[PDB]
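Undergrad: Submitted below is the structure of interest, expressed as structure tokens.
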Amino acid sequence: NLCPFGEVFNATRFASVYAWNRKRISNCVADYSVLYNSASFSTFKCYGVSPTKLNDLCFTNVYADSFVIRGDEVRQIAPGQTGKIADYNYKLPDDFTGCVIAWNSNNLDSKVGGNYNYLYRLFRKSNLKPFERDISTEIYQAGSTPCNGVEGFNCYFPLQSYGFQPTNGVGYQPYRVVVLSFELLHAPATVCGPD
Amino acid sequence: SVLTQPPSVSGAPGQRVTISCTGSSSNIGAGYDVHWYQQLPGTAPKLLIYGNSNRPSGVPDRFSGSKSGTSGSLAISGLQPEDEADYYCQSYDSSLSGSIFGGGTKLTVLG
Amino acid sequence: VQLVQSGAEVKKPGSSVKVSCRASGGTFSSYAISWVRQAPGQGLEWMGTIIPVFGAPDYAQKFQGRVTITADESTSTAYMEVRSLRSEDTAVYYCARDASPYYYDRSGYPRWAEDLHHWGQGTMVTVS
Ligand SMILES: *[C@@H]1O[C@H](CO)[C@@H](O)[C@H](O)[C@H]1NC(C)=O
């Protein structure tokens, strides 16, 4: 049985980046040659491992993470980087062994008048740990007194929408992103490349 | 040859000031990104923007930037006397096989 | 991550100069180190780049042949030599470094990013 990469890369819809999705890949054969030969991708980069070697390697687990961001923000998805996405929405560990893959989704994820369903987290009282996630929409407070859940100056709602219109410049157009992470322990391999 | 950039710019306190940087068919015209640095006297350069518009953590929120056509731009906003420095742009050039830098821009406050 | 750099130089024309840099507070081996120069009152210039695990540098065409770059795994240190010096070689030289490790593209070639996130204190070299 081949691994279910069609449920990852060919789904209809993707998560908002503050509430990013993860999927586990196990007990299957991973034909990675399908991915790195594809013309579908506007960016494809691997860390710790070369793409051609993924056909030979074996892993205890594999994980696939999925979300939508702006075309300019993709550069914040790398080990050691900092910014609104890297600090408060999605954090990679310094040991990251895996690949980052992205493609333009303007015809899917934009709409006339702007698609406001996609959100990111603009505020948080402290930075994320690697692979941390959150949901709670509590008011960010930084004023002289507590905000008590009421909006105002230094009493801010923590999330902001992207608002993708169909005709904006390529750095403001929506991009779909997949991050693949490879895991190996003393516990036996459950994913391998084909032979 | 290298990225073309104006020698100096100026504005009043609390205003916006815009610095421009422009490439060729190589570099910015080939679709490569542009990055921006600041230098104070007697001191090594400091990064302000990467990836056309990404701003590091710990750079203040007045600095914004973009890329369009064969050009990129830096905007300084809510201007203060602390913002007097020399500003450089950078991009990759596939016809040099390495980095290229602009000629620099000394900002000045009008007082 | 903090870079630390060699002290200043004074030399006659036709002599040669050694410049050096050290990393601290993190991994040395997987990160690109780049050498930059700045003449007095003038814009920045890129000379060349090394990744220690591959050892062979990239060089800018103006500096290739007069300049050579090298690094040590055991001491977390990078070095440069400039040869057959002339008066216009009077400048400040900086080491600088990427914020991310090198990466493999779709064809398995190692690559590095042109952003200089971290900078050394700079070495003033002077030629009589
Ligand atoms: C996604 O769908 C296209 C069109 O059917 C196919 O060519 C491609 O291989 C698929 N990719 C994955 C990883 O499922």
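Here chain A follows Swiss-Prot for its numbers: 334-528, in order, are the residues you see.
Yeah, the Cβs are placed from backbone N, Cα and C, and that goes for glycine too.
So Swiss-Prot has the following annotated:
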type	residues	note
DOMAIN	A:334-527	domain 'BetaCoV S1-CTD'
VARIANT	A:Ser375 to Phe	In strain: Omicron/BA.1, Omicron/BA.2, Omicron/BA.2.12.1, Omicron/BA.2.75, Omicron/BA.4, Omicron/BA.5, Omicron/BQ.1.1, Omicron/XBB.1.5, Omicron/EG.5.1
VARIANT	A:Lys417 to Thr	In strain: Gamma/P.1
VARIANT	A:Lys444 to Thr	In strain: Omicron/BQ.1.1
VARIANT	A:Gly446 to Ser	In strain: Omicron/BA.1, Omicron/BA.2.75, Omicron/XBB.1.5, Omicron/EG.5.1
MUTAGEN	A:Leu452 to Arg	Increased resistance to neutralizing antibodies. Decreases HLA binding to NF9 epitope. Increased binding affinity to human ACE2
VARIANT	A:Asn460 to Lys	In strain: Omicron/BA.2.75, Omicron/BQ.1.1, Omicron/XBB.1.5, Omicron/EG.5.1
VARIANT	A:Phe486 to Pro	In strain: Omicron/XBB.1.5, Omicron/EG.5.1
VARIANT	A:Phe490 to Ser	In strain: Lambda/C.37, Omicron/BQ.1.1, Omicron/XBB.1.5, Omicron/EG.5.1
MUTAGEN	A:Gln493 to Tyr	Reduced host ACE2-binding affinity in vitro
VARIANT	A:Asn501 to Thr	In strain: 19B/501T
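Any idea what these are sitting next to in the structure?
TA: Taken residue by residue with DSSP, A:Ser375 (variant position) is part of neither helix nor strand, so it is coil. Same-chain residues at least 6 positions away in sequence with a Cβ under 8 Å from that of A:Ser375 (variant position) are, in sequence order, A:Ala435, A:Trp436, A:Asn437, A:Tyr508.
Its own atom aside, the Cβ of A:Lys417 (variant position) has 19 Cβ atoms within 10 angstroms in the protein chains shown.
For A:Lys444 (variant position), the Cβ neighbour count at a 10 Å cut-off comes to 13, with all displayed protein chains included.
In sequence order, A:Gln498 make up the list of same-chain residues 6 or more apart from A:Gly446 (variant position) whose Cβ falls under 8 Å from its Cβ.
According to DSSP, A:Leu452 (mutagenesis position) sits within a strand segment.
Take the CB of A:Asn460 (variant position) and look out to 10 A: across all protein chains shown you find 12 other CB atoms. Following the DSSP three-state reduction, the secondary structure of A:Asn460 (variant position) is coil.
Annotation for A:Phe486 (variant position): spatial neighbours A:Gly476, criterion Cβ-Cβ under 8 Å with sequence separation of six or more. In the three-state DSSP scheme, A:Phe486 (variant position) is classed as coil.
For A:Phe490 (variant position), the count of additional Cβ atoms within 10 Å of its Cβ stands at 12 [all protein chains shown].
Listed in sequence order, A:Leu452, A:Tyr453, A:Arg454, A:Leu455 are the same-chain residues at least 6 apart in sequence whose CB falls under 8 Å from the CB of A:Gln493 (mutagenesis position). Look at A:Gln493 (mutagenesis position): DSSP puts it in a strand.
Cβ-based neighbour count (10 Å, all protein chains) for A:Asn501 (variant position) stands at 16.
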Undergrad: Provide, as an integer number of angstrom, the distance between the C-alpha atoms of A:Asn460 (variant position) and A:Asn501 (variant position).
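TA: Spelling it out, the Cα of A:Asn460 (variant position) and the Cα of A:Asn501 (variant position) are 31 Å apart.
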Undergrad: Please tell me which one of the variant positions listed here (A:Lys417, A:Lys444, A:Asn501) sits closest to A:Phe490 (variant position), measuring Cα to Cα?
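TA: Ranked by Cα distance from A:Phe490 (variant position), first place goes to A:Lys417.
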Undergrad: If you draw a 10 Å sphere around the Cβ of A:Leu452 (mutagenesis position), how many other Cβ atoms fall inside it, taking every protein chain shown into account?
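TA: So the number of other Cβ atoms within 10 Å of A:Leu452 (mutagenesis position) is 19.
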